[PDB]
Amino acid sequence: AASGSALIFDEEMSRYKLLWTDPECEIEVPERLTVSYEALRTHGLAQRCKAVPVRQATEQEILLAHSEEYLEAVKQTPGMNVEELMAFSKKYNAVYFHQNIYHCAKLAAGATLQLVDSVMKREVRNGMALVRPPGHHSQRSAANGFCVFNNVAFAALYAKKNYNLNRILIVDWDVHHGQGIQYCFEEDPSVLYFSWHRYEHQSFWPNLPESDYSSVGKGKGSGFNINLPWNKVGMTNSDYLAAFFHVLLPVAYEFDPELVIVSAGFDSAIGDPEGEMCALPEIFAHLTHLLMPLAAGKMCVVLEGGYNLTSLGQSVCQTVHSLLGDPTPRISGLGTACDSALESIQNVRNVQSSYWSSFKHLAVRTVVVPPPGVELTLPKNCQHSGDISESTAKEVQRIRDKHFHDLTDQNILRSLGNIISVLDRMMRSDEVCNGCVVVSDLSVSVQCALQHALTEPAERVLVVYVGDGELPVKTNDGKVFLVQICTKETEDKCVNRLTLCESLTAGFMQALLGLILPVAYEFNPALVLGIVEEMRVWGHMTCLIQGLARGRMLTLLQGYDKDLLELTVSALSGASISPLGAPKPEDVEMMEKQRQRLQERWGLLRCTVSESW
Ligand SMILES: NCCc1cccc(C(=O)CS)c1
Ligand SMILES: [K+]
Ligand SMILES: [K+]
Ligand SMILES: [Zn+2]
């Protein structure tokens, strides 16, 4: 099992700049790298990473994605003067050269490959490469968009050649379109490329019609190229999370990539002079967190864009915070995506529906309280309950004598006291983050847990229950939401409940991505409460649900199943999730009925533009 995050940086890639007047390239400055690294130092993040040294990518490694003619042309640049460098740069669009830029491009490519080697050799779980020059615009025989060599396409081809990978996901969240990556893998079904980008109906750089949603890939790669064009500026956290939930994440979890590579361009963040979007840097934690269960956590975040030198640091720090397993911040104010985003999402979903069927339409952080008298090997970052306290027992006696009463079983009372202690240590302290408890009586345990959490205080509580029957929880007031996954059809009354009733694994994952997570993110709970009465998708569920409530999740398990207990504990402690690798049409109809029944209240469910009266 691999552990730790790799940070790969070198001050040498900060030693090339623009040597002439050019308002188009004035933003791409060396200080970018500096601002990032110092930021990671200030919040104590770079020190928590394994620092892998950069290297030069070799000639043949460069020839994996570029031609001999272009490589020979660039290798001649370190011998040019400023007039010659400017004349050479004039031969391409939106790029400038320097005497050190060939050296630094070899270093950026080599750092990318070092990250790939470190992640695939299980030396580290994931990693980030702070490189310069960027790469996602460069092409086989041309430099483009501040890019010399395509670092991420290098990484994909390198992984394929040196580890025999069959499926590699590339996620490009730069506001610009990785034309070079697309070009490189357009007819390659091995490498699934997703990109969102500011397009403005083709009036924005690079002004390519193939940057539209119509480009789904050519030949054998048709369906493995996904372009989401924003045609209006000012896209927010809601637009980004809707794009993730209703386009990328379902396709990615069905693709089941053996390796995730991210083009980390942070010009999609608020404040950037180039992107002009309104997405907070915190969103890049969740963008990262939602991608974690893929490829068993093997993620290679590579730097691309980002030119606001007073917010690049915040975005990079959020990405690294998420990569190290730190709790993601609570995203508030979420709602429906804007009409332009909904149009882009529905258009890409429609065009892609012939390749991904889910798009068709009808015309110490963890605390463990195991059964009294058991003993298990808790992960290095898990401990047991520290017995109880005098105040805990007094509150237990009060709750007993005042409410249920007629209860003398010391086991159920001890379970309730442990639940109270875990809540007090999760919410009213910066120590434990999440926790799991095995209980006996479902009614008493659930009532105690919920009612005590509400007075922690907890502004709101998400309640994910797996089982049948009615549990004692009120969905009338606006303080508790319930997601129940049962077997009986029940009904779809109220609007603060999501009831869901073998290919059940694909159906459950689709329901989690398209229904559960959007409503949960818009709800913004202060605590997630898991209940399971007496399956094999619970790991991804528990991992992805920790994006809510700043990670605070209390799980109650009715049944001493060591498998499920170990799975829950490892999911809470932050361990890697083994991937899964065709849902029933009745379940699809039920999911769409739930969507049509809830989306007027929970706008994150919407993946089509609403029609007025
Ligand atoms: N205003 C300049 C427009 C431009 C041109 C080429 C690349 C970029 C990038 O941000 C690289 S990701 C921006
Ligand atoms: K992009
Ligand atoms: K492709
Ligand atoms: Zn960019």
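Heads up, residue numbers simply count up from 1 along the chain you see.
We read in the header that X-ray crystallography, 2.6 Å was used to get this structure.
Cβ coordinates are placed from backbone N, Cα and C, and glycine is handled just like the others.
Feature annotations, reproduced from Swiss-Prot:
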MUTAGEN   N93 to A  No effect on steady-state kinetic parameters
ACT_SITE  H137  active site, proton donor/acceptor
BINDING   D174, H176, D267  Zn(2+) binding site
MUTAGEN   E274 to L  Affects substrate specificity, diminishing N(8)-acetyl-spermidine deacetylase activity by 20-fold and enhancing acetyl-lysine deacetylase activity by about 100-fold
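In the deposited coordinates, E534 and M535 are the last and first modelled residues around 7 missing ones; Cα to Cα they measure 11 Å. Taking CA atoms as the reference points, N93 (mutagenesis position) and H137 (active site, proton donor/acceptor) are 10 Å apart. Under the DSSP three-state reduction, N93 (mutagenesis position) is assigned to strand. Cα-Cα distance from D267 (Zn(2+) binding site) to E274 (mutagenesis position): 7 Å (rounded to the nearest whole number). Within 10 Å of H137 (active site, proton donor/acceptor), judged by CA to CA distance, lie the following recorded positions from the set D174, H176, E274: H176. Counting only the Cα atoms, the space from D174 (Zn(2+) binding site) to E274 (mutagenesis position) is about 11 angstrom. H176 (Zn(2+) binding site) sits 9 Å from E274 (mutagenesis position), taking the Cα positions as reference. Among the recorded positions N93, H137, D267, the ones whose Cβ sits under 6 Å from an atom of ligand 4 are, in sequence order, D267. A Cβ within 8 Å of the Cβ centre of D174, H176, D267, the residues given for Zn(2+), is found for these other residues of the same chain: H136, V175, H197, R198, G265, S268, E274, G275, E304, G305, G306. Flanking an unmodelled stretch of 49 residues, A363 and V364 have Cα atoms 52 Å from one another. The Cα of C501 and the Cα of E502, which border 4 unmodelled residues, are 13 Å apart. Close contacts with ligand 1, defined as a Cβ under 6 Å from any of its atoms, occur at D174, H176, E274 among the recorded positions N93, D174, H176, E274.
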